[PDB]
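To keep things clear, I will list the structure first and then write my remarks on it.
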Protein chains: 2
Amino acid sequence: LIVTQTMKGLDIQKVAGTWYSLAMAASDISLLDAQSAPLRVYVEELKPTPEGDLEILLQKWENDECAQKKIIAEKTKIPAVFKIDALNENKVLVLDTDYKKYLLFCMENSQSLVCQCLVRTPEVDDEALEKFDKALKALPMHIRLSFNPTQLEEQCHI
Amino acid sequence: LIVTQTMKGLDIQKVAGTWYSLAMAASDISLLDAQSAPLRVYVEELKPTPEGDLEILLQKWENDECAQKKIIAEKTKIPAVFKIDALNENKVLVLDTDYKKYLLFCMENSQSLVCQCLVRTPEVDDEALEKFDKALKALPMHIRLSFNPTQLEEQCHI
Ligand SMILES: CCCCCCCCCCCC(=O)O
Ligand SMILES: CCCCCCCCCCCC(=O)O
């Protein structure tokens, strides 16, 4: 347990659809430094399921190419927290969202941590980035990236 | 011309000695993303010359190894601004320093920009990082790194 910002009253069905990973940050440089860093991921679309799970579509650079990936994030008793199935138990938290402009989320292993500021459009939203920086102030981050509108329209933010 | 924070009354001889690159930031991700990024440099020591130039010692990761480098930065009519001799005209500005704890500087080409928060000791100085973030608010940065006390004592911040 590191992250203790979490969204009260989250309606998961309302986060469905298209998102842009405007900014990312991580507790360790090596998590994000290279285009093929294991947790450098670019979100494309969120699809909550009827039973309340969250399917995620994203792009990740893997074997010298921008790959699509589908990940299912399973619900827990807490509406703002989900579990991804990997070797270690990996937990996704929704910290804050207004549904229509921005969504802040972090993923952590259950010590290491990656967070992103998601936005609805290919636009630099200073206000969402402010909320992002405010939430991160509380956290031990050592690398922060942000992307411009041109990169946001490219595969793997090229 | 992008950077317009600059230190009034800079005494260059007073910046002599040992420094740690606690944090770095750049206008473009590719300037700093990989360990061999052209402007990922770790400052070791500053040596102003008698005629008022500034010699810099630092480490840079080049051919799969941490290399030492010596750079001379030549004075200009402005005490806080220096010129490094490369293909393009490259300008170094000292934005702020208290001489004994921290020093903020940026280097720019004369469009692209790299800045660092230098500290005297292998210690996370929240106050200097605050001054760093305040100065950068004004600037279009897209990648920010910071290093912990263990990394600060290693060659090339390994
Ligand atoms: C609001 C939910 C946002 C969910 C996006 C999280 C993406 C998880 C990435 C899975 C790890 C990986 O495949 O690199
Ligand atoms: C306050 C002066 C600080 C000067 C440090 C600037 C280092 C310049 C780096 C030169 C470019 C390079 O060799 O990568």
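Numbers in chain A come straight from Swiss-Prot, and the residues shown are 17-126, 131-178, in order.
According to its header, this structure was worked out by X-ray crystallography, 2.2 Å.
Cβ atoms here come from the backbone N, Cα and C positions, even for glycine.
Going by Swiss-Prot, these are the annotated features:
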type: VARIANT; residues: A:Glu61 to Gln; note: In variant D
type: VARIANT; residues: A:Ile72 to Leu; note: In variant W
type: VARIANT; residues: A:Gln75 to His; note: In variant C; found only in the Jersey breed
Modelling gap (4 residues), A:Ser126/A:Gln131 Cα distance, angstrom: 7
Cβ-based isolation winner (fewest other Cβ atoms within 10 Å) among the variant positions A:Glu61, A:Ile72, A:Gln75: A:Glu61
Cα-Cα distance linking A:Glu61 (variant position) and A:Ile72 (variant position), given in Å to the nearest integer: 6
Those variant positions in A:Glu61, A:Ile72, A:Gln75 whose CB falls under 6 A of ligand 1, listed in sequence order: A:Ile72
